[PDB]
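To keep things clear, I will list the structure first and then write my remarks on it.
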Amino acid sequence: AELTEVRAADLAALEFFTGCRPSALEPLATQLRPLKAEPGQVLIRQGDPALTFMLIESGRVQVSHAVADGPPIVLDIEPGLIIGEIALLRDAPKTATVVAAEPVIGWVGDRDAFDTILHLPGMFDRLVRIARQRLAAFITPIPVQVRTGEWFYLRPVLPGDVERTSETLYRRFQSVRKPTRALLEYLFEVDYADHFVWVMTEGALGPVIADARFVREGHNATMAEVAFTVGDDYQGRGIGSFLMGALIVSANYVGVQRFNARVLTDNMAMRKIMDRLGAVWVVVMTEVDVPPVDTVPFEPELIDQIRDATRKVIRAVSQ
Ligand SMILES: [Cl-]
Ligand SMILES: [Cl-]
Ligand SMILES: [Cl-]
């Protein structure tokens, strides 16, 4: 096998693999297959099983999602990324068609080959960074005014945010067969189905200062646990209350009908949040229905923006 050495070689020369030694890519070489495609060619058809990912060396591709009612909704991406890795890890059927807009050169691997990549030095963080950059393009932070009169910016979490934050990861993602930590961790960073996190930032592109999440009690449950965090300087400023409003809009839109929570005696704040939905305490715990979108005290236009942001980010992460 001499191809393998030559393979490793081409791989090493990709932007994607900058700073890896060609030899250290030799096993991965054994697991990747080159692909060439012509303009117009389907690289991935909607309804296909998720069997492989593709690493594209060069060639612009076009992603579209066919809707049963009215024409397919379409988008470009430049090369240098991986496509199909979410569906692959989720074993879901593809929901979006992908077509070569330009001649396409690249590399196809299975899930084991993707796990190989995840373990190569530097590579898990690099993949998270590529995901973060791709997703940022689908986020417009929404300026929001908290009851203090301070302005912050509301946006879905991004891959890489340090607040995104193993056993908790499996106990969710239990539908991934024979998984690795690395596979679970990467899916965690790009998950907007089972997990939905809202972040509030100091300025439109500034640090996260608070966050709120729901975690469905199983892949697709209408019951979801909630948790809120608020940074140090920022307590008692109306923030968790606001985020809860964002969290309600997102739940409704994706069909989460119920919330549960539990934590410390100490943070009344959390009790006060659940309180406002008429919680039921039994360190303490509760369940509540998610109220109708009706009752979050935000302007209709803000409701539509939070829903569209929810829409866009889910759609980014649907392959
Ligand atoms: Cl891209
Ligand atoms: Cl699986
Ligand atoms: Cl580790």
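Using the numbering of Swiss-Prot, the residues shown for chain A are 2-166, 175-291, 297-333, in order.
Determined via X-ray crystallography, 2.0 Å.
Even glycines carry a Cβ here, placed using N, Cα and C.
Less than 8 angstroms from the CB of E211 (Mg(2+) binding site) sit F153, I218, each of them six or more residues away in the same chain. Feature annotation from Swiss-Prot assigns Mg(2+) binding site to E211.
In Swiss-Prot, a published mutagenesis experiment is listed as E234 to A, annotated Shows a lower rate of acetylation of USP in the absence of cAMP than the wild-type protein, but in the presence of cAMP, an increase in the rate of acetyltransferase activity is observed. Non-local contacts of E234 (mutagenesis position) by the CB criterion (under 8 A, 6+ apart in sequence, same chain) comprise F223, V224, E226, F268, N269, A270.
Its Cβ placed at the centre, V239 (substrate binding site) has 20 other Cβ atoms within 10 Å. Residues or ranges marked as substrate binding site by Swiss-Prot: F237, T238, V239, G245, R246, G247, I248, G249, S250, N276, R285.
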Taking the Cβ of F237 (substrate binding site) as the centre, how many other Cβ atoms fall within a 10 Å radius?
22
List nothing but the largest Cα to Cα distance in Å, as a whole number, among the residues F237, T238, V239, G245, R246, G247, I248, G249, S250, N276, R285 that the record says bind substrate.
18
How many Å separate the Cα atoms of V291 and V297 across a gap of 5 unmodelled residues?
9
